[PDB]
Amino acid sequence: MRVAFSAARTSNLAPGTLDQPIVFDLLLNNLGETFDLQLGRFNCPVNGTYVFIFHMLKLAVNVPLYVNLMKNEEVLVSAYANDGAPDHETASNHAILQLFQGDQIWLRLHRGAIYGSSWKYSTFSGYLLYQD
Amino acid sequence: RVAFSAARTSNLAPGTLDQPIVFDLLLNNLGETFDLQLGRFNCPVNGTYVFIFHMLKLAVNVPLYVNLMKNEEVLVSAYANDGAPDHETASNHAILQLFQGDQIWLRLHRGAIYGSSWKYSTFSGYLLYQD
Amino acid sequence: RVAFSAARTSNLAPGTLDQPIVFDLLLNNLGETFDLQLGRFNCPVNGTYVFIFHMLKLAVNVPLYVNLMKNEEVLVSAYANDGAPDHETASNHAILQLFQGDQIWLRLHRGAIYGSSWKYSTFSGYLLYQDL
Ligand SMILES: [Ca+2]
Ligand SMILES: [Ca+2]
């Protein structure tokens with residue numbers, strides 16, 4: 001197939017509660033129309049091997065940033081960022097995994113808050129490497 | 001078939017804002033689309049492309065700001081700073097539909113970049129899907 | 001078709017400099033390249049390969065230095081340090097032409113790597129273009 005998305009935050013995301021989905025407000029790309037910006041979720045259209053990458057810039061405040069890459073309800077990989085000045089800092093990670101159709105991939109803001117601007121520091125992408 | 005991977009092996013500390021990040025070592029250039037002296041990727045065919053970069057800043061108390069550029073537009077950005085002062089890494093990625101002739105490059109908005117033979121500061125891109 | 005994704009779920013604080021980063025779980029191993037106990041990717045066919053890694057350091061004031069190695073050579077490197085001390089992330093990537101039999105692996109030059117069930121410390125690679 002052909003599946004690829006790239007989303008960014010152009011405004012701050014500061015959730016009321018812990019463990020909320022990171023939703024996005026700008027698509028850089030949505031080849032295959034698999035990503036929903038308003039839920040921040042990737043909906044796997046076909047069984048195959050997929051790559052995901054994300055970079056999240058934290059607010060310059062004295063709260064650490066914890067981000068999980070989620071597969072449905074499971075933690076796949078996580079990222080951490082914190083600076084005590086306080087300064088902005090970047091939580092990043094990646095994953096390559098076999099998915100089944102209907103699987104949902106998303107970013108969970110476990111703790112902290114994420115910076116957004118037109119310069120788009122905070123990003124989330126994925127694509128299909130191998131079908132099957 | 002398109003893929004490049006470039007590295008900085010000596011420091012880049014321009015003095016002024018908004019300079020192009022030029023590279024002095026190619027780890028890869030399948031398709032010969034990257035100009036080292038220019039630090040520019042020249043899109044050879046319409047398609048979906050992936051880019052990734054990691055920039056290590058100098059151990060100085062001036063923040064590092066880097067933009068991934070599409071032609072003259074800022075696409076995604078990265079920030080890094082530590083007040084100790086210590087080295088720190090500005091990184092991001094993007095997946096984009098490009099048209100032939102489009103140019104992708106890194107802009108050093110502010111700050112300075114560390115370069116050595118161990119190659120901390122890198123920039124790569126490749127063709128995901130043709131058309 | 002080749003792709004692997006590995007993570008560390010327990011800490012790695014070797015003792016000696018320049019030790020191989022070994023992993024304890026594969027998130028994927030399409031093509032059954034890469035062995036867990038050595039932490040090495042065994043190139044199965046001539047071609048172009050992409051590698052990416054994220055290493056979270058222990059919160060100690062010893063800097064983390066990581067090398068991506070091709071056989072016995074340093075390809076690209078990552079650095080992370082925070083003087084608080086706080087956890088921090090060493091990350092990099094590379095795209096390179098390989099020959100079959102070439103070995104790709106991560107070297108812990110200095111420092112220590114954090115591992116937990118949340119998987120902050122990861123290493124993946126996949127085949128971009130096979131050489132026919
Ligand atoms: Ca950092
Ligand atoms: Ca810091």
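Counting begins at 1 with the first residue displayed.
Just so you know, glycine gets a Cβ as well, placed from its N, Cα and C.
Per Swiss-Prot, the features are as follows:
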type: MUTAGEN; residues: C:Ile52 to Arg (Swiss-Prot position 1048); note: Impaired homotrimer formation. No effect on LRP6 binding although LRP6 phosphorylation is significantly reduced
type: BINDING; residues: C:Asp82; note: Ca(2+) 1 binding site
type: BINDING; residues: C:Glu88; note: Ca(2+) 2 binding site
type: MUTAGEN; residues: C:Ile95 to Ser (Swiss-Prot position 1091); note: Impaired homotrimer formation. No effect on LRP6 binding although LRP6 phosphorylation is significantly reduced
type: MUTAGEN; residues: C:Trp118 to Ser (Swiss-Prot position 1114); note: No effect on homotrimer formation
type: MUTAGEN; residues: C:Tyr126 to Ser (Swiss-Prot position 1122); note: No effect on homotrimer formation
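Comparing the Cα of C:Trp118 (mutagenesis position) with the Cα of every entry in C:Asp82, C:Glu88, C:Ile95, C:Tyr126, these being the recorded positions, the smallest distance points to C:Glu88. Listed in sequence order, C:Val2, C:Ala3, C:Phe4, C:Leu30, C:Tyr49, C:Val50 are the same-chain residues at least 6 apart in sequence whose CB falls under 8 Å from the CB of C:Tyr126 (mutagenesis position). Listed in sequence order, the residues of the same chain lying 6 or more apart from C:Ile95 (mutagenesis position) and placing their CB within less than 8 Å of its CB are C:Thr48, C:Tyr49, C:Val50, C:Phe51, C:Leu128. When Cβ neighbours within 10 Å are tallied across all protein chains shown, the highest count among the binding-site residues C:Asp82, C:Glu88 belongs to C:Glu88.
On the backbone, the CA of the residue listed as 'Ca(2+) 1 binding site' and the CA of the residue listed as 'Ca(2+) 2 binding site' stand 6 Å apart. Just so you know, of the mutagenesis positions C:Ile52, C:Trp118, the Cβ with the fewest other Cβ atoms around it within 10 Å is the one at C:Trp118. In this structure, C:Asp82 are the recorded positions from C:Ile52, C:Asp82, C:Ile95, C:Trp118, C:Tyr126 whose C-beta falls under 6 Å of some atom of ligand 2. Proximity to chain A, taken as a Cβ less than 8 Å from one of its Cβ atoms, holds for C:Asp82, C:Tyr126 among the recorded positions C:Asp82, C:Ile95, C:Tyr126.
Between C:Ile52 (mutagenesis position) and the residue listed as 'Ca(2+) 2 binding site', the C-alpha separation comes to 17 Å.
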